[PDB]
Amino acid sequence: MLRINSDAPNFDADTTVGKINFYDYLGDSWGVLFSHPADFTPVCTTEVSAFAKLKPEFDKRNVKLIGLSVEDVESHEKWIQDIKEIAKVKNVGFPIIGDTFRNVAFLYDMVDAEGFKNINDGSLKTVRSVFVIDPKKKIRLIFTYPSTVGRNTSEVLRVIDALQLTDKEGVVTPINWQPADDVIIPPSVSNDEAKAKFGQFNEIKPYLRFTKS
Ligand code: NA
C-alpha cells in the first residue's frame, strides 16, 4: 500500500485542463493531490473553492494543486462553474481529474476495485485522501478526512512550510510549529556538527535541541 515515503505513481488522465501526465504536470514543483467522492457535494465544494481562492499561496511555495473526483470531465466542468460562483474566483487554476471509473483512485489505494462509475452506493466514501508530494515524486504526508468534515487549508500550508523548511535546512519541527518559531536539530546531527551548522542551541535533553530559524 502507499504510505509516506512511497513514490507517488504516475498516470495519464483526462482533466478540466485537458489530458495530462501527472509527473509532467507537476514538473519540478511540489504537489497537493486532493480527493473527492463525487461532484456537487457540499463539503467538497467548499474545499475546492478554498483551494481555488488560495492558489496564490500555493504558487508562491512552488506547489501545484490538483483535484480528483469520481466523475467525468464534463461533470467537473459544470462543477467548476458553480465553484467559481461560490468562491467568487475568476477561474480555478488547477485541474480536476475526471476519474469516471475510479481507476486513479484505485491506483492511489483509496478503493479496492476499479472499473465502475459513481453509483451512489457508499463504496466511494474513502476517496478522500490528500497527498503532499515532493519534487522527486515522493509522497511526504497523507491525510484522510471523511466527506462529512471539511479540511483545513491553513494546516495544509503549515505542513508544506515545515516540509520545505526541513528539506532546505536539515531541521525538524515540533508540535504546533509556525514559521519563525524555533526548530529542532535532528538527532543524526552530533553536538559538534550542530555547533558547526547552527551555531547556538538549547539542549533540553541530548536528543531535543532547539535552534533559531
Ligand atoms: Na550551544
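Residue positions begin at 1 at the first shown residue.
So this one's X-ray crystallography, 1.5 Å, going by the header.
Each residue, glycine too, has its Cβ placed from N, Cα and C.
Among the features that Swiss-Prot reports, active site, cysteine sulfenic acid (-SOH) intermediate is placed at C44. Counting every protein chain shown, the number of other Cβ atoms lying within 10 Å of the Cβ of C44 (mutagenesis position) is 23.
Annotation source Swiss-Prot lists domain 'Thioredoxin' at 2-165, citing sequence analysis.
Reduced to three states, the DSSP call for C44 (mutagenesis position) is helix. In Swiss-Prot, the entry for mutagenesis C44 to S (Swiss-Prot position 91) states: No activity. The structure shown retains the original residue.
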